[PDB]
Amino acid sequence: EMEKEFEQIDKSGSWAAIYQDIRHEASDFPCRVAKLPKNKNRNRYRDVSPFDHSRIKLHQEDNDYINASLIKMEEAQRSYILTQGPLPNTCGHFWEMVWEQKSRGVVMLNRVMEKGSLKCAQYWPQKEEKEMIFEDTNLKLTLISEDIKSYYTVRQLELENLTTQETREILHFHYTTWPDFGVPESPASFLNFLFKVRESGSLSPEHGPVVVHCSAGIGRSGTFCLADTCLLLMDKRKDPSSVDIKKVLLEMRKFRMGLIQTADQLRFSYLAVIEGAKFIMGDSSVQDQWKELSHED
Ligand SMILES: Cn1nc(-c2ccccc2)cc1NS(=O)(=O)O
Ligand SMILES: [Cl-]
Ligand SMILES: [Cl-]
Ligand SMILES: [Cl-]
Ligand SMILES: [Cl-]
Ligand SMILES: [Cl-]
Ligand SMILES: [Mg+2]
């Protein structure tokens, strides 16, 4: 049971050891496509690749490769697409994947510039009047509106298939204050953001899998999906005791390497799930309290 286990690990000071055992137990599957010489410029990080079995295939034609994985959580019945922050030459492929996979929401957990370096291309338009046209993949993208909060922004985008003239609405949830190899400021601030995402309808099974990315699409991304999946699992069952967090994380790591990148992100995951279980188990009031504690205005 997660809270008792939490207290025990904390007491004995063993988060590093718990987290290293997850790393040693994690699946190791090939990534031969990601490593094809022709794909080298499609990859942000040498050592972060999608497994071949789980990779998202683009429906071109010339090169179906994108660094994106489908994390398909069978028992939870939710999927997520985890991807690296798009590169200057992969922004058209990224929107192509969103279109082909029928995603309604993209959760971005990083900034474009972190620590002085460019960790993600500016893949969405920051002004209504300056849309983006991705000529390679025949798509256009328009900022429709944005809602700017203290630590996150929600943007409404319109994606258009230029070939068919079909248009879809895409919600962009942008967490701007989650440091790389770091944790959110509090469980409240993380949960307030997660439930904004849930509220939008973007995780509905009527839509394709939500796209989640940070820079490498593994540490901040894995932290997000983990907490969400664990909360979903206990909601299904109405039973917090039935959720084994480390097991869920190991199941996720069958689909993408390196999910959750520090011991403290693991520890933060347990805090978020333990705190969010209050909501799942019937205390609707805590939602209002997370909003306050998050200082979103
Ligand atoms: C910036 N970065 N770099 C990694 C990583 C891990 C192993 C090898 C190379 C990069 C993960 C991450 N970031 S995160 O996934 O964006 O939080
Ligand atoms: Cl940014
Ligand atoms: Cl900086
Ligand atoms: Cl970039
Ligand atoms: Cl950072
Ligand atoms: Cl790892
Ligand atoms: Mg303006």
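The numbering of chain A matches Swiss-Prot: 2-298, in order.
Recorded method is X-ray crystallography, 2.2 Å.
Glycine too: its Cβ is placed from the backbone N, Cα and C atoms.
The annotation domain 'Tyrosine-protein phosphatase' is assigned in Swiss-Prot to 3-277.
The note that Swiss-Prot attaches to the published mutagenesis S50 to A or D is: No phosphorylation. In the three-state DSSP scheme, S50 (mutagenesis position) is classed as coil. The Cβ of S50 (mutagenesis position) has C32, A35, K36, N44, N68, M258 as same-chain neighbours under 8 Å, each 6 or more residues away in sequence.
In sequence order, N111, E115, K116, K120, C215, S216, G220, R221 constitute the residues six or more apart from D181 (mutagenesis position) in its chain with CB-CB distances below 8 Å. Under DSSP, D181 (mutagenesis position) is assigned to coil, being neither helix nor strand in the three-state scheme. What Swiss-Prot says about the mutagenesis result for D181 to A is this: Substrate-trapping mutant.
Per Swiss-Prot, the feature substrate binding site maps to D181, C215, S216, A217, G218, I219, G220, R221, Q262.
Counted within 10 Å of its Cβ, the other Cβ atoms near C215 (mutagenesis position) come to 28, all protein chains included. According to DSSP, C215 (mutagenesis position) sits in a coil region rather than a helix or strand. As a published mutagenesis entry, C215 to S appears in Swiss-Prot alongside the note: Catalytically inactive mutant; abolishes sulfhydration.
Residues or ranges marked as active site, phosphocysteine intermediate in Swiss-Prot: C215.
For the binding-site residues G218, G220, the largest tally of other C-beta atoms within 10 A is found at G218. In sequence order, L110, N111, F182, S222, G223 are the residues of the same chain, not among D181, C215, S216, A217, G218, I219, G220, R221, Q262, whose CB sits within 8 A of the CB centroid for the substrate site.
Ranked by how many other Cβ atoms sit within 10 Å of their Cβ, the binding-site residues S216, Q262 place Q262 at the bottom. Taken residue by residue with DSSP, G220 (substrate binding site) is part of a helix. Site extent for substrate: among the recorded binding residues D181, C215, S216, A217, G218, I219, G220, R221, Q262, the largest C-alpha separation is 12 Å.
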